[PDB]
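Novice: So that we are looking at the same thing, I have put the structure below in structure tokens.
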Number of protein chains: 4
Amino acid sequence: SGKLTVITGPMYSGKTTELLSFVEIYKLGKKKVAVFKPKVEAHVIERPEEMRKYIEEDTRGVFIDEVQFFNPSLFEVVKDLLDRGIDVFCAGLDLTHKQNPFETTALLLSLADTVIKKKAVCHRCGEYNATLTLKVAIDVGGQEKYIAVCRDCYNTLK
Amino acid sequence: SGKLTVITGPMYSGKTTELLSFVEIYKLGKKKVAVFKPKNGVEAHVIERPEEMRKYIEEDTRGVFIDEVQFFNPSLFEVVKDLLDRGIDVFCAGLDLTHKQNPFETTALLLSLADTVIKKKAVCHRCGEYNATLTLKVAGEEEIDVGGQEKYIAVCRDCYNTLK
Amino acid sequence: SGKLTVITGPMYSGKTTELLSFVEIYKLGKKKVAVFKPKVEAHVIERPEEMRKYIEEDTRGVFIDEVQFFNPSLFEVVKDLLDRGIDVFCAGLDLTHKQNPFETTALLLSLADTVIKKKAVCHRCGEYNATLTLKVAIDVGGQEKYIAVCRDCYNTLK
Amino acid sequence: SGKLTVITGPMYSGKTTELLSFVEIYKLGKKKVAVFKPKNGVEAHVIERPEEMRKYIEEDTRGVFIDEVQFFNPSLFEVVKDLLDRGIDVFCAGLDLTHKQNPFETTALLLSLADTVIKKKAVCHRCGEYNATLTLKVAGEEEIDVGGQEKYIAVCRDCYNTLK
Ligand SMILES: Cc1cn([C@H]2C[C@H](O)[C@@H](CO)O2)c(=O)[nH]c1=O
Ligand SMILES: Cc1cn([C@H]2C[C@H](O)[C@@H](CO)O2)c(=O)[nH]c1=O
Ligand SMILES: Cc1cn([C@H]2C[C@H](O)[C@@H](CO)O2)c(=O)[nH]c1=O
Ligand SMILES: Cc1cn([C@H]2C[C@H](O)[C@@H](CO)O2)c(=O)[nH]c1=O
Ligand SMILES: [Zn+2]
Ligand SMILES: [Zn+2]
Ligand SMILES: [Zn+2]
Ligand SMILES: [Zn+2]
């Protein structure tokens, strides 16, 4: 059966490039892959249900970025992929800027065979110990809106 | 601040032993610990609600250890956050999925909060490989239901779906 | 084929109890184990060559504590166990008190399928960040002779 | 002090990509990095001896990244220790074993120094499972010998011993 690896951590944690590390292993192994993102080729989809459109009978790897943005229906969708022998690799955020769990990421962490926690550089103190995202301006965006911080700095800042 | 470590995996994956390894590091390092379990031996306080923990944590407590977290109220998520913010490291061990492969919610919340996650494997009861990630029930389709070998077996995904 | 897991870190890192976590998985799985230590049952042996005396045709797990003290001949001995389908789990020290590599542990880390790095509590600063052992009085012994420290404290102390 | 992370595994296990993920974290965090490679693109300095590194590390360097460490002189062990003691985090990627399953000594020394070790898997060239841990040579029984797909293949232990 397939194995599920979940990569997670705050923003600016190298999660996408880490997921791409796995994509490269499969392509190098001459294995068929399917890559997804929410709204080589990454298929932009909106619902998890839509992945079965793009999965082939010889698809071996399925890679999903930004999993926080998907419906929790992804849990059961991933489970079925695993039961078919398809390896799944997911990246996304574990917590919101309010330190509430992203529900979909949480379900996947529970399902995972392996979990990789990535850290970022703390925006405030400059150490390689950042595990949280602080919001400074669901809301898409980047360094103009979110910074990565350690727990100590978060608490000093909010 | 404190870090949170979560140890998870199916039954029979040596999760309690793993947690006790960490208790030991703090016991050898001269630090006050609190060990808790829900309503596995070193003087664990038995507690019903997570907020009952505050009572047992003194000003010099440096580590808080919690077994079988799947049985705790999800309000554990906020209680753990508070300890972390106070500089208390927390180590948790629990089951990640039920026998029906549904997530345990308290466990899943703590997984999202964790700084480090240790996923543990068990021996597959049917095939005997070191690859079992799921717990199958074998003697009631109730999700919360105490027991040992007489009621639950650890399996890999393939043997799970074969036995289902 | 077998898989090799190596547990390592400084003294007072919970390495023995972690190795025993694995021993318990096999015994619970009703699997035959063989446990070793250098000079349930742990067989006290002096050389790696002596392990083949105690390994059965249905031995599935082989557990080796204090691997720093074994001859580097253990590398090839472990390799052959793996090729036979026997899972191997080893614990021991990565560095001496002078921060020189323990040669046998180093060879095993290179062979390992999984490496677990354990930390201890720093004797000087009290944080859970100790990765080194400082000597304060090959030389067997314990807390009367060695303490665990973080790199910063080691360097302050030596 | 600085921490050392070592990424290792056989060929085709995405080790360089893994290392670049860490380079990125420091690039997004506004910190000076130094990337090095022996005599894989972001402006890596090409160096013959490890001690040639000192030249390229300025007073505000917070991370030092080294690809293909198996090719460096073992005197890298002492050079890395010095950076760590100076508060510079170091990330290293290299092969753990030769094609004959002998350890690479520079890699093994750094493995013992590491605070964190990331073991990476490749796809097995023969069986196609996500479980390959070894590199087999397929086109000279020399241990140090440059090449790609034309000369080395990644395999699991079973397929290695089958092809041997
Ligand atoms: C941290 C966080 C990020 N995001 C978004 C911002 C980014 O576009 C994306 C993470 O790359 O997630 C939220 O919607 N909410 C949050 O709380
Ligand atoms: C797997 C599983 C275990 N349990 C119990 C069995 C044990 O008494 C305890 C696990 O240590 O969890 C449940 O209540 N439901 C389940 O689905
Ligand atoms: C750290 C260290 C430990 N040891 C011994 C002390 C203990 O008896 C054993 C580790 O438990 O190793 C050495 O011989 N040399 C060293 O440098
Ligand atoms: C596996 C292996 C690789 N190499 C080289 C091949 C590549 O040029 C480089 C790995 O990135 O290492 C050796 O020199 N010897 C070996 O045994
Ligand atoms: Zn900070
Ligand atoms: Zn099985
Ligand atoms: Zn210290
Ligand atoms: Zn193979």
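Residue numbering in chain B adheres to Swiss-Prot, whereby the residues present occupy positions 2-40, 56-155, 157-181 in order.
Header lists the method as X-ray crystallography, 1.9 Å.
Any Cβ shown, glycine's included, is placed from N, Cα and C.
Okay, these came from Swiss-Prot:
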- B:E84: active site, proton acceptor (ACT_SITE)
- B:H115, B:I161, B:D162, B:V163, B:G164, B:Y169: substrate binding site (BINDING)
- B:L129 to W: Reduced affinity for thymidine (MUTAGEN)
- B:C140, B:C143, B:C173, B:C176: Zn(2+) binding site (BINDING)
Novice: Return the recorded positions from the list B:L129, B:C143, B:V163, B:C173, B:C176 for which some CB of chain A is under 8 Å from the residue's own CB; sequence order; 'none' if the set is empty.
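Specialist: In terms of proximity to chain A, the recorded positions that count are B:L129, B:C173, given in sequence order.
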Novice: Between B:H115 (substrate binding site) and B:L129 (mutagenesis position), what C-alpha distance do you get in Å?
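Specialist: With the alpha carbons as reference points, the distance is 24 Å.
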Novice: Compute the centroid of the Cβ atoms of B:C140, B:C143, B:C173, B:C176, then list the same-chain residues not in that set whose Cβ lies within 8 Å of it, in sequence order, for the Zn(2+) site.
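Specialist: So the extra residues in range turn out to be B:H141, B:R142, B:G144, B:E145, B:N147, B:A148, B:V172, B:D175, B:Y177.
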Novice: Cα-Cα separation of B:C143 (Zn(2+) binding site) and B:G164 (substrate binding site), in Å?
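Specialist: Checking the Cα atoms of B:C143 (Zn(2+) binding site) and B:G164 (substrate binding site) gives a distance of 22 Å.
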Novice: Cα-Cα separation of B:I161 (substrate binding site) and B:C140 (Zn(2+) binding site), in Å?
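Specialist: Cα-Cα, rounded: 22 Å.
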Novice: Drop a 10 Å sphere on every Cβ of the binding-site residues B:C140, B:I161, B:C173 and tell me which sphere holds the fewest other Cβ atoms.
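Specialist: The binding-site residues B:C140, B:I161, B:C173 were compared, and B:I161 has the fewest Cβ atoms within 10 Å.
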Novice: Of the recorded positions B:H115, B:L129, B:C140, B:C173, which ones put their CB under 6 Å from ligand 6?
Specialist: B:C140, B:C173
Novice: What are the other residues, in sequence order, whose C-beta lies within 8 angstroms of the center of the C-beta atoms of B:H115, B:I161, B:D162, B:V163, B:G164, B:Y169 at the substrate site?
Specialist: B:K153, B:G157, B:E159, B:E160, B:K168
Novice: Return the residues near B:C176 (Zn(2+) binding site) by Cβ distance under 8 Å, restricted to its own chain and a separation of at least 6 in sequence.
Specialist: B:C140, B:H141, B:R142, B:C143, B:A148
Novice: Need one number: the Cα separation in whole Å between B:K40 and B:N56 across the 15 missing residues.
Specialist: 12
Novice: Neighbour count first, Cβ atoms within 10 Å, every protein chain included; then name which of B:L129, B:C143, B:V163 tops the list of recorded positions.
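Specialist: Result for the most crowded candidate: B:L129.
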